[PDB]
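Trainee: Got a structure for you, questions after.
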Amino acid sequence: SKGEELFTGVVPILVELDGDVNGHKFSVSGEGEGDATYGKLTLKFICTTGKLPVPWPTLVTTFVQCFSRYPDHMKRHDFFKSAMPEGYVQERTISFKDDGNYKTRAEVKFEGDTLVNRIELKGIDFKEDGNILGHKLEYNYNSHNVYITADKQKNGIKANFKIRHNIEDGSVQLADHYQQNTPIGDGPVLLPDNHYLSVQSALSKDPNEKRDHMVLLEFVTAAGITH
Ligand SMILES: [Mg+2]
Ligand SMILES: [Mg+2]
């Protein structure tokens, strides 16, 4: 199909986020590339407003599931690529257990040959010395499954999943995710059977980078359907 063919090679990625969390306003710019043939993402993010007022790991899911590797036998379930190049809206509520929430609205689409993720993020109800505003989360990331289901009235999909962020005391900060995606364009899009994305993510630092930043290497494979 038209959309899937845009992802057979390495595709440059740009990410741009504006955020307001409890009145802390910030912006992040990211660059990198994706190779959906291998489910592979490499991205580097820079906070362009100074210090990021929330922990970098809490923004990983917000900062391009069109780069998931869908096995050939699951091609008919890949909503994300099918919406391209016109793109999709991706909205979430991320609920941090016993703390605040993020609401995110993003548009993921091509600008020329570059895949762009533009996000507006709003966070409210955070505790001043909770794990988020108190910066008590470890700089690392666990592997998780993203459970996808069709959302036919929206011509799209929804997803649910639980992210667990390690806390510096050894505990875990749960971030429940609810997600809805809607296509922007008028091409046919794929409405999938239930399945999941199996994600692993590794966070690192650029030793030469003095701005506040995050390097992400991520691998994602679609799964849960045998034929
Ligand atoms: Mg292929
Ligand atoms: Mg069927």
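Swiss-Prot numbering applies to chain A: residues 2-64, 68-231, in that order.
Placement of Cβ uses the backbone N, Cα and C atoms for every residue, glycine included.
Feature table excerpt (Swiss-Prot):
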MUTAGEN   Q69 to H  In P4; leads to no detectable fluorescence. In mut2.2; shifts fluorescence lifetime from 3.03 to 1.94 ns; when associated with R-30 and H-145. In mut3.3; shifts fluorescence lifetime from 3.03 to 1.88 ns; when associated with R-30; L-46 and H-145
MUTAGEN   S147 to P  Increases fluorescence at warmer temperatures such as 37 degrees Celsius
MUTAGEN   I167 to T  In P11; increases fluorescence at 475 nm excitation and at warmer temperatures such as 37 degrees Celsius. In Esmerald; leads to brighter fluorescence; when associated with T-65; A-72; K-149 and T-153. In VisGreen; leads to brighter fluorescence; when associated with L-64; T-65; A-72 and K-149
MUTAGEN   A206 to K  Abolishes the tendency to dimerize and leads to monomeric fluorescent proteins
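Map these features onto the structure and tell me what's around them.
Mentor: For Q69 (mutagenesis position), the same-chain residues 6+ apart in sequence whose C-beta sits under 8 angstroms from its C-beta are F84, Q94, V150, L201, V224. Secondary structure at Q69 (mutagenesis position), as computed by DSSP, is helix.
The DSSP secondary structure for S147 (mutagenesis position) is coil. Long-range Cβ proximity for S147 (mutagenesis position), meaning a same-chain Cβ under 8 A and a gap of 6 or more residues, is found for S202, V203, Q204, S205.
Secondary structure at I167 (mutagenesis position), taken from DSSP and collapsed to helix, strand or coil, is strand. Here the Cβ of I167 (mutagenesis position) has 22 other Cβ atoms within 10 Å, regardless of which shown protein chain they belong to.
Annotation for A206 (mutagenesis position): spatial neighbours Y145, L220, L221, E222, criterion Cβ-Cβ under 8 Å with sequence separation of six or more.
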